[PDB]
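Let me begin by presenting the structure, written as C-alpha cells, before commenting on it.
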Amino acid sequence: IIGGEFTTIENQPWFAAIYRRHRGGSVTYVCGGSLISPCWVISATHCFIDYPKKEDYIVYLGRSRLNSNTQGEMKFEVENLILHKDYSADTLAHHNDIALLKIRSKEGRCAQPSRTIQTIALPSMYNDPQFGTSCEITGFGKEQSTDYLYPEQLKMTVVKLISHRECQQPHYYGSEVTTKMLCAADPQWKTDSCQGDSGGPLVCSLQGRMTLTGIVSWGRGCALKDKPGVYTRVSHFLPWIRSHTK
Ligand SMILES: N=C(N)c1ccc2ccccc2c1
C-alpha cells in the first residue's frame, strides 16, 4: 500500500495473510485474502498460477504483522486450491483473476469467528457502488515501487471508484480494462495498492452494509497518474463463487 495509514487486524478482521513454503524450509509472503465463510478464503489466481501446489501455502487469520504471531491469530493449510479455469494474463490486464482457498487447521477445523477473525459479506448481483464512492483497501504490499521489502505492519488506505468509460480512456488503460474489472484510485495519485497487495480486499460501504466489492488484481506501476488500480469485480463472479463453495 502506497501512502495511507498503518492498521491492525481488528480494523480488517476478514483480511487473510497468505504465505508459501519453499523447498528448504524458508517461508515468504505471497498475497492478501478475504474470509467470505469460515472454510473459504477468496484471493487472485495470478498469486498461485505459477505454483499451484496447495501443500506449499500457509493461510493466517487475525494476523496484524508480517513476522509476528499476533494474539488470537489462527494458522491454516489449504485443503482445496481452486483457480479460475479461464484465467489469463496480458501485458497489463489479468483476466478472471479470482481464486478460492478452502482453509483447514491441523485439527481439521475451519475458522473460529472472534473479535479479530470475521467474514466479509459478498455483494449482490448488478448492485455495485457508483463512481466516486470511497472504498478501503488492505495489504502487506510495497510502500514504494522502488522498495523490494514489504512493510512489517498491516496497511490500509481509501481510494475512489472510477467508471468504466473513464478507465477506458487512451491515457488510462483503453480497451485493456473490461466490464468484468473495476478501477479505483486517488484523484491526486498519492495513495494506491501495489505489488504484494494482490488478492487483497476492496471493501465498499453500500447502503449501510460493508461488502467485498473488489480483489486487488493489476495496474500500470503504483500510484501513477492516469493509471488506477484494477480490481476483480466480485459481483460478476457470484455464480462462480457459489458453485465452487457448495
Ligand atoms: N496500481 C496498482 N494498484 C497495482 C495493483 C496490483 C499490482 C500487482 C503487481 C504489481 C503492481 C500492481 C499495482
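Here chain A follows Swiss-Prot, giving residues 179-424 in order.
Looking at the header, which is where the method is noted, we find X-ray crystallography, 2.2 Å.
Each residue, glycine too, has its Cβ placed from N, Cα and C.
In three-state terms derived from DSSP, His224 (active site, charge relay system) belongs to a helical segment. What Swiss-Prot records for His224 (among others) is active site, charge relay system.
The annotation active site, charge relay system is assigned in Swiss-Prot to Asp275 (among others). Over all protein chains present, the Cβ of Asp275 (active site, charge relay system) has 29 other Cβ atoms lying within 10 Å. Look at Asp275 (active site, charge relay system): DSSP puts it in coil.
According to Swiss-Prot, the mutagenesis experiment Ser323 to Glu carries this note: Abolishes phosphorylation, proadhesive function and ability to induce chemotactic response; when associated with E-158. In the structure as shown, the Cβ atom of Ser323 (mutagenesis position) sits within 10 Å of 13 other Cβ atoms. DSSP assigns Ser323 (mutagenesis position) to coil in the three-state reduction, outside any helix or strand.
Other Cβ atoms within 10 Å of the Cβ of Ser376 (active site, charge relay system), summed over all protein chains shown, number 24. The annotation active site, charge relay system is assigned in Swiss-Prot to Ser376 (among others).
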Annotated recorded positions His224, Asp275, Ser323, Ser376, filtered by Cβ under 6 Å to ligand 1: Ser376
Whole-number Å value for how far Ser323 (mutagenesis position) lies from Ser376 (active site, charge relay system) (Cα to Cα): 14
Residue pair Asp275 (active site, charge relay system), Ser323 (mutagenesis position) - Cα distance, angstrom, rounded: 22
Count of other CB atoms lying within 10 Å of the CB belonging to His224 (active site, charge relay system): 23
Rounded Cα separation (Å) that holds between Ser323 (mutagenesis position) and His224 (active site, charge relay system): 19
